[PDB]
There are 2 protein chains.
Amino acid sequence: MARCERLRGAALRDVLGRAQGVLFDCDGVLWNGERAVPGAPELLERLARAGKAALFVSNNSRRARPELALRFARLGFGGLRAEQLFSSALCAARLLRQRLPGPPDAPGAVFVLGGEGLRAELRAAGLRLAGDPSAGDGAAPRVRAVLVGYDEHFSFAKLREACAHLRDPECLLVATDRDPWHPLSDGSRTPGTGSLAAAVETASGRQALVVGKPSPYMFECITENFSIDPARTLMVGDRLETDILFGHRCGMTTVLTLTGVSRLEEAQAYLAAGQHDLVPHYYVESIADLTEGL
Amino acid sequence: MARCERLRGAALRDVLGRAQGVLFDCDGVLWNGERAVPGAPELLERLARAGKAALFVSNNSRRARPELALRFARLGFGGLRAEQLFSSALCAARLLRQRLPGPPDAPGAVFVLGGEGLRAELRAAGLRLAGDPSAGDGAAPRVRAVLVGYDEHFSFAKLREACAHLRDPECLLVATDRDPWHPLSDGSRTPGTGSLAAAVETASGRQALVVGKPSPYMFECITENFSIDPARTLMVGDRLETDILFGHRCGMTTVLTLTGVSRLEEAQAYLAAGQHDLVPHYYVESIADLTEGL
Ligand SMILES: O=c1cc(-c2ccccc2)oc2c(O)c(O)ccc12
Ligand SMILES: O=c1cc(-c2ccccc2)oc2c(O)c(O)ccc12
Ligand SMILES: [Mg+2]
Ligand SMILES: [Mg+2]
C-alpha cells in the first residue's frame, strides 16, 4: 500500500521507466500563481523526448480551453495540444451534455453559479443557460440542472434562486469540484467551489454530483478520446484530498509534490491513521526532481 | 427515554401540572409567516392564569428585541415583557461581549455577516463593528471576531473578507445558529444561517462557535436573569435538530409541535434508529392541544 516514500535514485528510474504517461495536476504543481516551478518546463520536454504521454487535469474553472492553452505557453510549457488539457469546466460541460434530464424535443437549461470561462465551456458543449434570451414566444426553458462552480459573484439571492430550481427533485445538482479554498501569493486564501457547494447543499438538502477530482468521472472525461492504462499512468498532484485520492480511486501510482497546498506532515498523519487512500505512494520536493529519472 | 408519545388526556394534565414553566420556540410554533397558530394566544393566557412561566427562544436574527416584542403583540400575544424574549441575535451579542479577545484598553471589532436587527443588538451590547467609523487618527480597530448570521446580502467578497480576518487564529468564528433553511408561505425555502456558516467554515478551515439552539449556550443566556429549573421546564418546538436536541442537552421535557418544519415521521425514524437525542418526549398537532391540560 502507499507508504509516502521519497522518490529518488534507482526507484525513480524504475517508476518513470515503467510509466507510459504522466497525468499532472496544474495549480501548485507546474506553477504557483504566475510563477512557473523552476525546472517544470524542462521535465515536460524530457518526458516527450522519452516517448511518454503527458496529460493535464485541473479543478480550476477560470479558463476555457483556449485561454488555458495560452497560459501553458506563457509559462514555458511549449508544444502542447489543447486536447491534452482537462479542466473541471470542460468536464462539467461534457457531463451535463451527457446527463441533462428532459425530452430531446424540448431541451432544458442550466442555472450556472460561475464565471465567463465556465459559461463559455458550457455553451461550446451545446448547453443552454438560464438567463439566456428566450425565443420569440418568451416562454423560458425549464431549468433542469444547477451547476456550482467558482463564482466570484456568488450572492444570497443566487443561492436562494438555486434552491428554487432544486425544489424539483428531477433537477440535477452538479458541482465542478469541492476544493474548499485556494492559496494566494501573499499567504491569504480565496474561497473555493467547495465552500459554495457546501452552502447550496446545506440550503437545498441535496447532495451534489461532483465532476472534478477526486471524482472518477474526471478520469472518464480524460480517457474518452485517449487510451491510457491507469496501471501505467503516474498521477502527480499537490493536494491529498483531491489529486492523491483521485489517483487511488483510478488505480494510478500517486506522487505528491510539495510545491503546493498539502504538506508532507499531513500525508504522514494520514498514513499513521491508516487512511491509505489519502497517502501518496511517493513524494518529491518539486516535479523538477523527476527529470533525473529519465 | 423519549418515545415520541402523543400528549393527551391525563398524561397531558400531569405533564403541564408538574411544569413550572414553558419555553417556546417561535417560528413554526406560535405562528407561520404572518399567521398566528389558531389557539396559541389563548394557551399563553391560560398558562399565565395558571401561574406558569413562559419564555421564548428563537434562532431568528431578523428582529432586535423591540421589534420582536411588537411582533408578538401584533399576532395576539399580549401582556408580554421584552425580557421574556430571547433571540440568537441577542444571545450572540451577549456572548461576544463576554468572550471577545483582546486587551481592555484597546477593544476589538466584530466583522458581521448579517442584517440591521442583528447589528442593532450587537451595538446595544457595547460591541464595535468592522466598518464603523474610525477615530480621528484613522487606525481601524483590529477585528477579533467574525459573526455569521442570516445575511440577505451575503457575497463571495464578504466570504473572502471573513477568511482574511480568520487567518488570525485568535480571531473568533461565531455563528448565530446553524438552521439550514426556512420555509416560506408558498412552499419554497430561503437559505438559513447554517448554509452561510457552512461556506465560511469550509473556506476558512475553522469550526464555528454556535450561539443558538441546539447549543446549550442559549439556555445560559435565557437563565442569566431568570431562575428556571430545566427539570421543571417544558421545551416546545417544531424542529427536531434544533429545538428537541436543545431540550435534551439541557435536561428538559421536550414537546414537538407539528405546525412547523419537522414531521412526525422524521421523529419516528430517529427513534427507530436509536437516536434518542433527536426524539421528542411528546408531540402535539399544534400547541392549541396543550390548553386542555390546564
Ligand atoms: O476555479 C477557479 C480557481 C481559482 C484559483 C485561484 C487561485 C489559486 C488557484 C485557483 O481561481 C478562479 C478564478 O480567479 C476565476 O475567476 C474563476 C475560477 C477560478
Ligand atoms: O434569522 C432570520 C430568519 C428568517 C426566517 C425567514 C422565514 C421563516 C423563518 C425565519 O428570516 C430572516 C430575515 O428575513 C431577515 O431579514 C433577517 C434574519 C432572518
Ligand atoms: Mg493543485
Ligand atoms: Mg421553529
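Note that Cβ sites are derived from N, Cα and C of the backbone, with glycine treated the same way.
A coil conformation is recorded for A:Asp25 (mutagenesis position) in the three-state DSSP classification, outside any helix or strand. Quoting Swiss-Prot on the mutagenesis of A:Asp25 to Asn: Abolishes protein phosphatase activity.
Per Swiss-Prot, the feature active site, nucleophile maps to A:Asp25; the stated evidence is experimental evidence.
Annotated Mg(2+) binding site per Swiss-Prot: A:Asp25, A:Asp27, A:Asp238, in sequence order. Residue density at A:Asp25 (mutagenesis position): 27 other Cβ atoms are found within 10 A of its Cβ, drawing on all protein chains shown.
What Swiss-Prot lists as active site, proton donor is A:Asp27, and the listing cites a large-scale study or a structure entry. For A:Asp27 (Mg(2+) binding site), applying a Cβ distance below 8 Å and a minimum sequence separation of six or more within one chain yields A:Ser58, A:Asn60, A:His182, A:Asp238, A:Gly260.
The C-beta environment of A:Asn59 (substrate binding site), restricted to residues of the same chain at least 6 apart in sequence and closer than 8 Å, consists of A:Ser87, A:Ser88, A:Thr176, A:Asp177, A:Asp179, A:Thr193, A:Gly212, A:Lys213, A:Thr242. Annotation source Swiss-Prot lists substrate binding site at A:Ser58, A:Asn59, A:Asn60, A:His182, A:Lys213, citing experimental evidence.
Highlighted in sequence order, A:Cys26, A:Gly28, A:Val29, A:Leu30, A:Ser58, A:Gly237, A:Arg239, A:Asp243, A:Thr257, A:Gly260, A:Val261 have their Cβ within 8 Å of the centre of the Cβ atoms of A:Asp25, A:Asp27, A:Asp238, the residues recorded for Mg(2+), and are not part of that set. When the binding-site residues A:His182, A:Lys213 are scored by other C-beta atoms within 10 Å, A:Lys213 scores highest.
Among the binding-site residues A:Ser58, A:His182, A:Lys213, A:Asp238, residues whose Cβ is positioned under 6 Å from ligand 3 are identified as A:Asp238. In this structure, A:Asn60 are the recorded positions from A:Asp25, A:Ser58, A:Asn60, A:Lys213, A:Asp238 whose C-beta falls under 6 Å of some atom of ligand 1. Take A:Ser58, A:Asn59, A:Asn60, A:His182, A:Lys213, the residues named in the record as contacts for substrate: the widest Cα to Cα gap among them comes to 15 Å. Note: the substrate site is recorded as A:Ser58, A:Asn59, A:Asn60, A:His182, A:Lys213; in the same chain, A:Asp25, A:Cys26, A:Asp27, A:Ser61, A:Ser87, A:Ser88, A:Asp177, A:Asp179, A:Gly212, A:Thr242 also have Cβ atoms within 8 Å of that site's Cβ centroid. Counting every protein chain shown, the Cβ of A:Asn60 (substrate binding site) has 23 other Cβ atoms within 10 Å.
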